[PDB]
Amino acid sequence: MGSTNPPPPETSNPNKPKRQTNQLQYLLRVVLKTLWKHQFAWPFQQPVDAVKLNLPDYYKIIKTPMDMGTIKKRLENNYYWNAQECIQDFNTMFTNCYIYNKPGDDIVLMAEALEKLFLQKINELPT
């Protein structure tokens, strides 16, 4: 009975309604793909590996995990109905980090930076 990771969030669901919208296209081609290149993106590019990171309490505390690897596949797979569903997943990712960690932590300064840039990029979306 060593620690294990939960299964990752789904990135496909054939019975879920979906669309490709200009805004969701933009969220992938511009927003995600620009945030992915940032110096602070790396901890967020895949589900938190609580076993690798020796954070056995991570999934005790965080019950709605989210990361940009999952978001990226959702966008590529056209999993979303609208931009707001996707924005909500970015918000969950940030909020998770701020819940598990504390102000001033390195991982928190990283999230805060990404979050400010995210907000700047989604300030204006296509029609």
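Indices start at 1 and increase along the chain as displayed.
Using the three backbone atoms N, Cα and C, a Cβ is placed for every residue, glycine included.
Under the heading domain 'Bromo 1', Swiss-Prot lists 19-125, citing sequence analysis as support. For the domain 'Bromo 1' (19-125), residue counts in helix, strand and coil come to 65 helix, 0 strand, 42 coil, using DSSP.
Counting Cβ atoms from all protein chains shown, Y100 (mutagenesis position) has 19 others lying within 10 Å of its own Cβ. Among the mutagenesis experiments that Swiss-Prot reports, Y100 to A (Swiss-Prot position 139) is described with the note: No effect on acetylated histone binding.
Long-range Cβ contacts of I107 (mutagenesis position) within its own chain (separation 6+, distance under 8 Å): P43, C97, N101. Mutagenesis annotation in Swiss-Prot: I107 to A (Swiss-Prot position 146), described as No effect on acetylated histone binding; the structure shown retains the original residue.
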